[PDB]
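All remarks here apply to the structure that follows.
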Amino acid sequence: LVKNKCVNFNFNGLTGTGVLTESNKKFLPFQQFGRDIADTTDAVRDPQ
Amino acid sequence: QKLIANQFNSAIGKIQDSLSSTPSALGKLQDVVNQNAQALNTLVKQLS
């Protein structure tokens, strides 16, 4: 996994494209993804 | 001229007191900001 660079990502079949970075978002232990106003993914928990 | 100057100076001073005690005074400009923000968020939510 590669950070601070534009990548054509896929997490658990969630295909997209973006600059991945580490984040301060406290996902509670049950939460796997985070979403924007558009109903598009905005953060993810790395499954590895 | 002293009376007219004092009435002018006092009436200009009351503008700051009025704006500092009337959040609805700027309502024409704040509604122009709010209508454009509501239109953009409506357009973004329609992606979902």
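Shown for chain A, in order and in Swiss-Prot numbering: 533-580.
Cβ atoms are placed via backbone N, Cα and C, with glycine included.
Among the natural variants in Swiss-Prot, A:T547 to K has the note: In strain: Omicron/BA.1. The residue drawn here is the original one. Non-local neighbourhood of A:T547 (variant position): A:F541, each in the same chain, at least six residues away, with C-beta under 8 Å from its C-beta. Under the three-state DSSP scheme, A:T547 (variant position) falls in the strand class.
Swiss-Prot documents A:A570 to D as a naturally occurring variant and attaches the note In strain: Alpha/B.1.1.7. A sphere of 10 angstroms centred on the C-beta of A:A570 (variant position) encloses 14 other C-beta atoms.
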